[PDB]
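Participant: This is the structure I have questions about; it appears just below.
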Amino acid sequence: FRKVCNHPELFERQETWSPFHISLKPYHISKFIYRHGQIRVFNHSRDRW
Amino acid sequence: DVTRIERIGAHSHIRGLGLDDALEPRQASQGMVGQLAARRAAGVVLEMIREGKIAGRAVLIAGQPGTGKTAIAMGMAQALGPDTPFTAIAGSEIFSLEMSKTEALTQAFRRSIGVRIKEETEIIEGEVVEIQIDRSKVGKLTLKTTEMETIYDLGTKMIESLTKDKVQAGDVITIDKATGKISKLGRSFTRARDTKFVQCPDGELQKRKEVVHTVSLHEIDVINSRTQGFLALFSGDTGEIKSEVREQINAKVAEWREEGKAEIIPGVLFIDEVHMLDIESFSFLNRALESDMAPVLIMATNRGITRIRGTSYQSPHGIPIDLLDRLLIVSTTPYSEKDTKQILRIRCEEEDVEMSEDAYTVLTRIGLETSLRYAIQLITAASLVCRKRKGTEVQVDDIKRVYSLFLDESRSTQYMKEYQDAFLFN
Amino acid sequence: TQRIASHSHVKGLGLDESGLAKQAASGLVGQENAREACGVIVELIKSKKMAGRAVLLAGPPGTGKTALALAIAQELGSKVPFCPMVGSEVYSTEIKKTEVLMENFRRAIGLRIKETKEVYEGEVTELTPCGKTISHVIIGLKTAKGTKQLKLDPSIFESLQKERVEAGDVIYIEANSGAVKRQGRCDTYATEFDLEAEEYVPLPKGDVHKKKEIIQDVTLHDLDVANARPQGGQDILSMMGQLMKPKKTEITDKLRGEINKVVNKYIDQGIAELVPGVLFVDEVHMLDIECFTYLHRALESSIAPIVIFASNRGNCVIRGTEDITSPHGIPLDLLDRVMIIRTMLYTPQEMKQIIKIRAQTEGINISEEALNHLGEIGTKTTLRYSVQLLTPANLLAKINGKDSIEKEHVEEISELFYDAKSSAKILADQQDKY
Ligand SMILES: Nc1ncnc2c1ncn2[C@@H]1O[C@H](COP(=O)(O)OP(=O)(O)OP(=O)(O)O)[C@@H](O)[C@H]1O
Ligand SMILES: Nc1ncnc2c1ncn2[C@@H]1O[C@H](COP(=O)(O)OP(=O)(O)O)[C@@H](O)[C@H]1O
């Protein structure tokens, strides 16, 4: 009882707070979509014109 | 027990759309009851969805409020399940501040048609028995399953991967051989000493696994839209996606379909409360339902002959005849007493509460006097007064108590006519 | 296989060589006066002489105003641009209404550019760079069909280094475009280490070198877009292209002046040829009075595509005018700028043929008694309702163990799924409970 009344750091020290840190799954793109499925790639010969 | 995010909600009791092979609904099963006409009709629509061969098709579920028109539409989603896209929106959800009202329907139509592909991958999986490295670089790895062991000469791009990710002897790991990515599953139980612990894989180390994968047709549009597309998929930055990109992607998927490298999996759009759409949005549904990539869509409404939004014109369902001519209308019907009591039993199973048989009778009277939905809301509050009473079971005087604590709309409206000048505006 | 869409049964206008309409052909039936007239519009579009000239298909719901407009697209074929749009797409939230008209008017004019495709692919056997320093890089290629050496431009070798290519990789070079892709490491090197983070591919069984004539389709709108804003300039491989979000923009009038001046230069040099296409506007009555007053200029303009409009409204109010009524929902001063085609209601004897054509397209066998009965439903309701009953009735027939429609299967569906008329009667008889 005296410890808390004297200074609360004698009972619990104030912790070094920080935001909660999180990651999702990486968003999985199929090899097929990556090979044949972007207009930047499959249309590049047209895009030149 | 613990509670996950999904808790007991207004449709949690529906675990399917209970039907025989004949597409005839038995009186009560899979958590829903009655509606023999509307559920036989929903069975036929569920087969049109599962067949997939006919494109751009619509059903409107219509009838008095509280008659299960959202219930059969939600049960149909549970019965359809994973491995076919189903997407739901409320009619006022398309009115974006950041995107065209017409484009918001074009996204909803193309979240709900899937592309499906299969790809083969050399995957290595095992317990790492030992790993060694030198100062270019050279090194050596050993992996074990319950049925074989190997040693391996590592290359440099693996050496940098194993060392970056601190792979240690006694881990159980998956190596994506095509990509150099390491996933660690845990540690072996025999090296759990000095957390997560797991047994070694079975079979051989290097498996040529086949992965089937699916991408919504819209999810291909967003990948194509930006220097990195997929961020805009989650963050909502997808907006006014350039229609010439769709003119290409729809034609590209239309050759993958027939070169056989992909197959398209028609899903469902459930555009709930359809009477919220403007005549401008109906003008889009009039024409977006007439192309090969269109899903089947379910629409639900509870409106009489009504003013269609954006005009002074009145028409059935709150939909212009323009669009009703595209579609089939399935009518729900008002519940009988038998069906009303049976829904209350099933809600009492789903909320896990006991109540007296005469309690179910007076609650069925209340249900028939108040269009069911209010009686369903009394179930929980009656059980909480029973818990306050330390009762085993809900009694008639628990229901008669709670019926006086919480008003239905009719008694609330009637009391609002006593103090009619004390409330503001009339 | 392909999915059966609403208009997948129509394959053309099906006119005979005199220009007259057959009674039933190419998936269409009846409609002679309207579809004979669409023949004259196909002759107009294929003649290329005209700009901005326009047509209005008018008449009740379920009468062919979308079917004939898509039949025109089948008579033109994939070689001629046909841009479909809904009048309700004009309400963008990033650009003004008149810009969405102008973009769609520019999607309906096509350049037709010819170039030889030239692909080299194979395992790379060597690289040797040859101011004296790098005039070119020699590269050696191998496939199971043989070998070549190629003399690369330093810009292509910069792309090989972009892809992190080395000798023993399998490469695709598109020599007419400068595209380069690593397919994988060649599997003759698959034992260089027992476990390394590369994917190995078999030595290509294809030719080292392949040629085609290819024909590129590009619209004037693709030029107006791709040249207006600064490009991303960043082939993913970057990071500035993460910061500025791409968005639609009110592309200036002047730039279109220069695109027209550059395209004129190239069609004179014979590097390109032109196909003035069609813009097809579904639901034209859903355009605002401001949009209709922009078409009072756009339809005059000496570069504009042919325009086809559809409407099904009576003498209603014009959208956004507060109180002005005009036929078809179109202002009289725009209606005075279009050739109007009227569209007829079908007799039951025409509807039965449409139901048969839909059934045999949709894959349904139907007994003559049930086909007569869907003809009777065509007397009660509308063509679209009767057509829509076929697949539902097929599923009940299939569940009842037969591969053909018979009376009780269609009579079940007729009791099970309502039309607009019957459901509107059910609403009016319970009007106080909705
Ligand atoms: N002459 C025809 N022969 C065969 N089928 C036709 C014919 N004309 C129209 N159809 C049928 O009409 C149905 C609806 O298309 P239709 O062109 O009639 O739409 P519409 O009502 O005129 O268009 P909109 O809604 O924009 O006014 C389609 O299922 C199609 O099969
Ligand atoms: N057939 C049914 N079987 C079981 N529960 C039902 C059934 N029909 C309705 N319900 C319950 O009653 C509620 C009222 O029906 P609902 O579909 O929500 O009506 P509405 O959409 O018109 O508001 C449902 O949300 C559900 O809780």
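Quick note: numbers on chain C are straight from Swiss-Prot, i.e. 12-141, 151-454, in order.
Per the header: electron microscopy, 3.3 Å.
Cβ atoms here come from the backbone N, Cα and C positions, even for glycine.
Dumping what Swiss-Prot says about this protein:
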- C:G70, C:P71, C:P72, C:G73, C:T74, C:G75, C:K76, C:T77: ATP binding site (BINDING)
- C:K76 to M: No effect on interaction with NOPCHAP1 (MUTAGEN)
- C:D302 to N: Abolishes ATPase activity; inhibition of MYC- and CTNNB1-mediated transformation (MUTAGEN)
- C:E303 to Q: Reduces ATPase activity. Decreases interaction with NOPCHAP1. No effect on formation of RUVBL1-RUVBL2 heteromeric complex (MUTAGEN)
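On this model, are these features tucked inside or out on the surface, and what's nearby?
Facilitator: Long-range C-beta contacts of C:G70 (ATP binding site), restricted to its own chain and to partners at least six residues apart, with a cutoff below 8 Å, comprise C:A45, C:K76, C:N332, C:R362, C:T363, C:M364, C:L365.
Under the three-state DSSP scheme, C:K76 (mutagenesis position) falls in the helix class. Taking the Cβ of C:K76 (mutagenesis position) as centre and 10 Å as the limit, one finds 22 other Cβ atoms among all the protein chains shown.
According to DSSP, C:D302 (mutagenesis position) is assigned to a strand segment.
C:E303 (mutagenesis position) is surrounded by 25 other CB atoms, counting those within 10 A of its CB over all protein chains shown.
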Participant: Cα distance, C:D302 (mutagenesis position) to C:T74 (ATP binding site), nearest Å?
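Facilitator: C:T74 (ATP binding site) and C:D302 (mutagenesis position) have their Cα atoms 14 Å apart.
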Participant: Here are some binding-site residues: C:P71, C:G75. Which one has the most Cβ atoms within 10 Å of its Cβ?
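Facilitator: The residue with the most neighbouring Cβ atoms within 10 Å is C:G75.
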Participant: Return the residues near C:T77 (ATP binding site) by Cβ distance under 8 Å, restricted to its own chain and a separation of at least 6 in sequence.
Facilitator: C:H18, C:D302, C:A330
Participant: Can you tell me which of these binding-site residues sit near ligand 1, meaning the Cβ is under 6 Å from at least one of its atoms: C:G70, C:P71, C:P72?
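Facilitator: Correct list: C:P72.
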Participant: Please name the residue among the binding-site residues C:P72, C:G73 whose C-beta has the most neighbouring C-beta atoms within 10 angstroms.
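Facilitator: By the 10 Å Cβ neighbour count, C:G73 comes out on top.
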Participant: Distance check, please: Cα of C:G73 (ATP binding site) against Cα of C:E303 (mutagenesis position), rounded to an integer number of angstrom.
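Facilitator: Counting only the Cα atoms, the answer is 14 Å.
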Participant: Where does C:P71 (ATP binding site) sit by DSSP, helix, strand or coil?
Facilitator: coil
Participant: Determine which residues of the same chain, besides C:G70, C:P71, C:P72, C:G73, C:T74, C:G75, C:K76, C:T77, have their CB within 8 A of the center of the CB atoms at the recorded ATP site, and list them by sequence.
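Facilitator: The answer, listed by sequence position, is C:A78, C:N332, C:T363.
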